[PDB]
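Visitor: Below: one structure in structure tokens.
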Amino acid sequence: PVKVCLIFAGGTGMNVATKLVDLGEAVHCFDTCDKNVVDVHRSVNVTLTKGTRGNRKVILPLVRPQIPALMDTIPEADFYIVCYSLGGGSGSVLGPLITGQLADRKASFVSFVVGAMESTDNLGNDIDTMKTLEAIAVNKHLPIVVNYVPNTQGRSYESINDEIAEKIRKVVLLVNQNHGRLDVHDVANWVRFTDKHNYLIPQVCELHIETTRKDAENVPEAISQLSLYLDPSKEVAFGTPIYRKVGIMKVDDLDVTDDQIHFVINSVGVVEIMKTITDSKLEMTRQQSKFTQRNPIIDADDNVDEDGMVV
Amino acid sequence: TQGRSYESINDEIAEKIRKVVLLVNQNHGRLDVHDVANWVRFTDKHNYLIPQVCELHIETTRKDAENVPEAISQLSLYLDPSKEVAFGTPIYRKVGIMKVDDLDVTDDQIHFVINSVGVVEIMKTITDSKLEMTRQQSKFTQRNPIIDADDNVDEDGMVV
Amino acid sequence: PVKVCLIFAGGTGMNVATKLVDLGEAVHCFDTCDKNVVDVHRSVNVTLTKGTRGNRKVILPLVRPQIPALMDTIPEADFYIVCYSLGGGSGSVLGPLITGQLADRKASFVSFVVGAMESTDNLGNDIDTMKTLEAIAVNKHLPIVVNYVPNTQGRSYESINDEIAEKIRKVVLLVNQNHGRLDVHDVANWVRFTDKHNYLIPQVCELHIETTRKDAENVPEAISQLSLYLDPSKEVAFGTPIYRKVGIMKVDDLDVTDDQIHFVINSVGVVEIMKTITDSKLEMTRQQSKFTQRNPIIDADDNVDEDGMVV
Ligand SMILES: Nc1nc2c(ncn2[C@@H]2O[C@H](COP(=O)(O)OP(=O)(O)O)[C@@H](O)[C@H]2O)c(=O)[nH]1
Ligand SMILES: Nc1nc2c(ncn2[C@@H]2O[C@H](COP(=O)(O)OP(=O)(O)O)[C@@H](O)[C@H]2O)c(=O)[nH]1
Ligand SMILES: [Mg+2]
Ligand SMILES: [Mg+2]
């Protein structure tokens, strides 16, 4: 198995992938067409589904039978990262289907998902995709751990994509197997926390990636925590998580970007996130909903034929 | 404590202060200035103990005083010397006999018990309480800026 | 320093000032002409800018170099109150410039600002002036705390001005330094809350001035709270603000108008306010926008000369 396999789906996933092409063979991209394929993608894996050239209900029956074929192109790995938009038609279908397959592999993985906010279609898709991940968490009895990134009004997709790529790199660093005290089994039991803590409920959880003790301590109701420290003198057993582990980073590890990084999983935060999306959409729809069309310009007097022709 | 007036709390504190003023009024049988000093400065003679923040508990029954956990140093005042009972397990213990003509004598017995294995919880309650409150106020999410890179903003932030 | 200095700008500010002339020397008025100067103003300070006899972009370059001169006429004070319309050309420029200068003094102050609603010009100005205050909050790293008063349809400017003057008096009372338990430093740390709470973001905040516990508790996401009580038995530590202080008013204080007054600062309320203005203007513009001029009454046949003369 490789150390980590990175999986990207849909346009948003393709776009984020462009920022991670230096990871090469470890990167696997999937989409239903080539609208988002650019030259830099030659450096990574790209697979497009057949017969599929925004509506998830339409895309699902077309792509479902192809999933096994997609999975054969994804090597066995010690950890996976999955990335896509919750709000489109392709990423939000391919992403969760592949995620279900990773759960069947008994894999350790996290996802980076975008809350798209443009339209009621985006918002509806966001809701259905979050519900999808919840259903998968239940059906596979496994936490589905996601770093949720909302497209906040006024912020460029470029900016958001940059932030996501930088977080993905921290996870790639986390799982690089080069830290003192930190095992592949330690990582597995961090993210698959219900395996050994059977009294906990598998569900959609959030991943919070923080670079200070203060920010990490402020994650509410933390369930499972992993901390990396460059200066082992700064290690402090803070917070109240059920599961906690620490790794010591190496100063000659060129990928070490920060002095300490905390990866905190909780789940009592997704609620609000969803509420904000529902409330925001409601307000927007209310302004556009409150409509009142005018009366028909044609009366029962006009002679209209079967094609609606009035001659 | 939530819901209690500062007036009420202040009244309670003043009444406790008066009991300490009474304690140290130097008019009690058997009780020295040195006895008081060695009660509160207990590490002076008990060098194996650790100086740290300790709590003072001021109780008017044997039962309440006995319920102070891990008592370190204890001073008891009694008006009725027949009621003196050497209770508890403190490291240091002293008794004074109050005088019935002492007009400041408010209670029949008063126990001043010092311990330190109680401050912890107190702090925890404050940290936990604040955390919960902050969590409700923290979980915030501001909206996007109402100004875009399109607007011409000058050094004072003026948009004309 | 004086206890409080009151600053009024533009026509609306001048108009509100007329109701506060009893405060005399403490009142300082500024405008670009004398259209709003009346006899009662003799009782207060009035300064008119030079060479300036509705368009903020036009007024700004004229008045900017004069600000230092205006500031020299404003005494050092322990607290300031600033008042102007967001929707005109003069108040909405002088007001924020002076506000910026007060921030440079490291001053404690609040503003009373009017949301003007007559026209798309008013509404555009309202938006740009709110954005101005936000930019100032950021640039000076200080909350810019305003009591926002919209000119609601059908309500007289007289009525609105009366309400503003009565609120200003409550703030004058608040900062009169005659209350038990309440310091000048307490007031400063209430309104300049980011000074000691560095994890908070300086931005435009609203000031809510309420005379019941119930109304004050209903301010959403309260940040910083100051309560005055005449009956100290009624003091209740309600709400969830980050900062809270109480003062006890004196029954022989002739300025004591109410039994309890709560001054609550939040910021998750300005949004809606702005939305209402944008939505309202949009609807109005839509009705006036949907226009369709007629064809030119002149054809390429007419002999038109350089001055457009057809002889
Ligand atoms: N953060 C981010 N959001 C995007 C990007 N592209 C599109 N979006 C948002 O995500 C939604 C789904 O787009 P996309 O991922 O291309 O859809 P899909 O190809 O059907 O999976 C769009 O409607 C946008 O709101 C991107 O590059 N970054
Ligand atoms: N509440 C209130 N609003 C006013 C008053 N006078 C004008 N307005 C509104 O505020 C806008 C700006 O007027 P004004 O303050 O005189 O403009 P400025 O002198 O250029 O600052 C007007 O277009 C009106 O909509 C007033 O006395 N009270
Ligand atoms: Mg697409
Ligand atoms: Mg004017």
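All chain C residue numbers match Swiss-Prot; in order, they span 2-54, 58-315.
In case you wondered, yes, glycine gets a Cβ from its N, Cα and C as well.
Grabbed the feature section from Swiss-Prot, which reads as follows:
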- C:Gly12, C:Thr13, C:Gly93, C:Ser94, C:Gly95, C:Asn165: GTP binding site (BINDING)
- C:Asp187 to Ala: Impaired GTP hydrolysis and polymerization dynamics (MUTAGEN)
- C:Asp190 to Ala: Impaired GTP hydrolysis and polymerization dynamics. Reduces critical concentration for polymerization, filaments no longer depolymerize. Encased viral DNA stays at cell poles. Empty phage capsids are immobile, probably on PhuZ filaments (MUTAGEN)
- C:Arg217 to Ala or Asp: Complete loss of ability to form filaments (MUTAGEN)
- C:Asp235 to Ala: Blocks filament assembly (MUTAGEN)
- C:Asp259 to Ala: No visible effect on filament formation, viral capsid movement capsid filling or phage DNA rotation (MUTAGEN)
- C:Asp263 to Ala: No visible effect on filament formation, viral capsid movement capsid filling or phage DNA rotation (MUTAGEN)
- C:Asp303 to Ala: 60% loss of ability to form filaments (MUTAGEN)
- C:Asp305 to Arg: Complete loss of ability to form filaments (MUTAGEN)
- C:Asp305 to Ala: Almost complete loss of ability to form filaments (MUTAGEN)
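Set these features in their place in the structure for me.
Guide: For C:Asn165 (GTP binding site), the count of additional Cβ atoms within 10 Å of its Cβ stands at 19 [all protein chains shown]. Mapped onto three states, the DSSP output places C:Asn165 (GTP binding site) in helix.
In this view, C:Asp187 (mutagenesis position) is surrounded by 12 other Cβ atoms within 10 Å of its Cβ, with every protein chain counted.
In sequence order, C:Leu230, C:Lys249, C:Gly251 make up the list of same-chain residues 6 or more apart from C:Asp190 (mutagenesis position) whose Cβ falls under 8 Å from its Cβ. DSSP assigns C:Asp190 (mutagenesis position) to a helix in the three-state reduction.
Listed in sequence order, C:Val240, C:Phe242, C:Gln264, C:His266 are the same-chain residues six or more apart from C:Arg217 (mutagenesis position) with CB atoms under 8 A from its CB.
A coil conformation is recorded for C:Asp235 (mutagenesis position) in the three-state DSSP classification, outside any helix or strand. There are 11 other Cβ atoms within 10 Å of the Cβ belonging to C:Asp235 (mutagenesis position).
DSSP assigns C:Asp259 (mutagenesis position) to coil, not to a helix or a strand.
Taking a C-beta cut-off of under 8 Å and a sequence gap of six or more, C:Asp263 (mutagenesis position) has these contacts in its own chain: C:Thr215, C:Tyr233, C:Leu234, C:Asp235, C:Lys238.
Secondary structure at C:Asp303 (mutagenesis position), taken from DSSP and collapsed to helix, strand or coil, is coil. Taking Cβ-Cβ distances under 8 Å and a sequence gap of 6 or more within the same chain, C:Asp303 (mutagenesis position) has no neighbours at all.
The number of other Cβ atoms within 10 Å of the Cβ belonging to C:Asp305 (mutagenesis position), over all protein chains shown, comes to 6.
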Visitor: These are the binding-site residues: C:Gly12, C:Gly93, C:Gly95. Which one scores highest on other Cβ atoms within 10 Å?
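Guide: Output for this query is C:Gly95.
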Visitor: To see if you understand the setup: which same-chain residues, six or more apart in sequence, place their Cβ under 8 Å from that of C:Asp259 (mutagenesis position)?
Guide: C:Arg173, C:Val176, C:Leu177, C:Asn180
Visitor: Which whole number of Å gives the largest C-alpha distance between any two of C:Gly12, C:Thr13, C:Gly93, C:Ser94, C:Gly95, C:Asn165, the residues noted as binding GTP?
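Guide: Farthest Cα pair among residues binding GTP: 19 Å.
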Visitor: If the criterion is a C-beta within less than 6 angstroms of any ligand 2 atom, which of the mutagenesis positions C:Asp187, C:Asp190, C:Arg217 pass it? List them in sequence order.
Guide: none
Visitor: By the DSSP assignment reduced to helix, strand and coil, which category contains C:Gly93 (GTP binding site)?
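Guide: The three-state answer is coil.
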Visitor: Give me the long-range Cβ neighbours of C:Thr13 (GTP binding site): same chain, 6+ apart, Cβ under 8 Å, in sequence order.
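Guide: For C:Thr13 (GTP binding site), the qualifying residues are C:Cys87, C:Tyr88, C:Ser89, C:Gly92, C:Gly95, C:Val118, C:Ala120, C:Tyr161, C:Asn165.
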Visitor: Would you count the other C-beta atoms found within 10 angstroms of the C-beta of C:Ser94 (GTP binding site) for me?
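Guide: A 10 Å sphere around the Cβ of C:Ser94 (GTP binding site) contains 28 other Cβ atoms.
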Visitor: Applying an 8 Å Cβ threshold (strictly under) against chain B, tell me which of the recorded positions C:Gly12, C:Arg217, C:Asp263 fall inside, in sequence order.
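Guide: Going by the Cβ criterion (under 8 Å to chain B), the recorded positions yield none at all.
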